[PDB]
Amino acid sequence: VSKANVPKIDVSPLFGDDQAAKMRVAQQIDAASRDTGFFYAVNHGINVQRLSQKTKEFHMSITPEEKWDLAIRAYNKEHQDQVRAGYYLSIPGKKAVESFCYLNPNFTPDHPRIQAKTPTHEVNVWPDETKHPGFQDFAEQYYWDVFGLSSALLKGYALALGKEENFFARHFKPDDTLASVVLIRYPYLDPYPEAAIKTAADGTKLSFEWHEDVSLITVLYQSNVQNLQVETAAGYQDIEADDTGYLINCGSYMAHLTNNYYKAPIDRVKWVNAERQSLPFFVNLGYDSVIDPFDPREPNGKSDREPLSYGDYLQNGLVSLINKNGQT
Ligand SMILES: CC(C)[C@@H](NC(=O)[C@H](CS)NC(=O)CCC[C@H](N)C(=O)O)C(=O)O
Ligand SMILES: [Fe+3]
């Protein structure tokens, strides 16, 4: 098994006013997006130390009673409104992974998409504040911290494609974004149940099978345990870990709108018997956001692909990923 070229890109100029320097970042994003599809964003400004600390404290202290009380509908029939947000239980002996997903903190009973019961919009559920002091505040501020990083990365992608720097970010708004954070725990288990391990076609033991991301882009922090592999024509390649940088890649919505000039890379999660953390931020737009496709490889730049409304893309994509790779 070979190793993916995953360049480390200093993205801090995307926060600044040096336009030529932003173009030099944009070039690097273009190159990475045309090669393996991945890059590490470094010099990003986010306190990833605290993020890993607060997440571990939550995972290791939440009780079975709290997990039922917060469980999504797939684990608790009482919670019919929780399709996306809430706790995703492990099944000891069968399923090792467990996680907690939350959405836009601005999705409240006051929000018109909650009032209208629009699919993919939900009000976040939270544990008792006194049982998990500071957790909700941490989690909501992390959402906006990584929102700000993601908005800057979207400026880099727009420039990389020959667009004005707000081409994507103008659709990425705090009042309506469908973006999600998932706080994933992968446990150490002894013995590790074979029922929780899948075997790939090439024989590799996996915790999660191949898939394209359902996102515009994916902004991922993981603890320092190597596990990801990207598919290339030469086979699956190991993605090296970096627990200070953010692993970035395009989702299938970007592959659609660029006429596949920036492909959505296929990745999978190797089985590793180790306590670790996987904390993705899925950069989703608003429910009615439509980006007109284009083809940066054509002289006239024209694409015949349908402009796709993002909310319907997200709803169909999330169900499809569950049907293909199982309920997480
Ligand atoms: C590969 C990582 C990003 C991570 N996998 C994942 O997060 C996988 C594959 S991208 N993602 C999903 O299943 C979609 C979660 C969507 C979320 N409930 C929501 O409603 O928005 C892992 O470590 O398993
Ligand atoms: Fe993925």
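Sequence positions for chain A are given in Swiss-Prot numbering; the residues included correspond to 4-331, in order.
Note that Cβ sites are derived from N, Cα and C of the backbone, with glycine treated the same way.
So that you can see what the record holds, here are the features copied from Swiss-Prot:
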BINDING   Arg87, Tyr91, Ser183, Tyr189, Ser281  isopenicillin N binding site
MUTAGEN   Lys98 to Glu  Strongly reduced the catalytic activity
MUTAGEN   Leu223 to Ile or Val  Strongly reduced the catalytic activity
MUTAGEN   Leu231 to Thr  Abolishes the catalytic activity
MUTAGEN   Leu231 to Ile or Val  Strongly reduced the catalytic activity
BINDING   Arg279  2-oxoglutarate binding site
MUTAGEN   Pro283 to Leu  Abolishes the catalytic activity
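Locations of recorded Swiss-Prot features on the structure.
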residue	record	Cβ contacts under 8 Å, 6 or more apart
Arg87	isopenicillin N binding site	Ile75, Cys104, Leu106, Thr123, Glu125, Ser183, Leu321
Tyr91	isopenicillin N binding site	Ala74, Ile75, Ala77, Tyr78, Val100, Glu101, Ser102, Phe103, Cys104, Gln330, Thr331
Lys98	mutagenesis position	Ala198, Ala199
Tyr189	isopenicillin N binding site	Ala99, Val100, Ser210, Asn230, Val275, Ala277, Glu278, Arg279, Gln280, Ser281
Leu223	mutagenesis position	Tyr249, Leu250, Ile251, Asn252, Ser281, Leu282, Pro283, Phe284
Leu231	mutagenesis position	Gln225, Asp241, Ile242, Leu250, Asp270, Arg271, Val272, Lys273
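The full span of the recorded isopenicillin N binding residues, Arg87, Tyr91, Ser183, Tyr189, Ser281, taken as their largest Cα to Cα distance, is 19 Å.
All protein chains included, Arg279 (2-oxoglutarate binding site) registers 19 other Cβ atoms within 10 Å of its own Cβ. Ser183 (isopenicillin N binding site) counts 23 other C-beta atoms within 10 Å of its own C-beta, drawing on all protein chains shown. Under the three-state DSSP scheme, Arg87 (isopenicillin N binding site) falls in the coil class. With respect to ligand 1, the recorded positions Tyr91, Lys98, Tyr189, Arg279 contribute no residue with a C-beta closer than 6 angstroms to one of its atoms.
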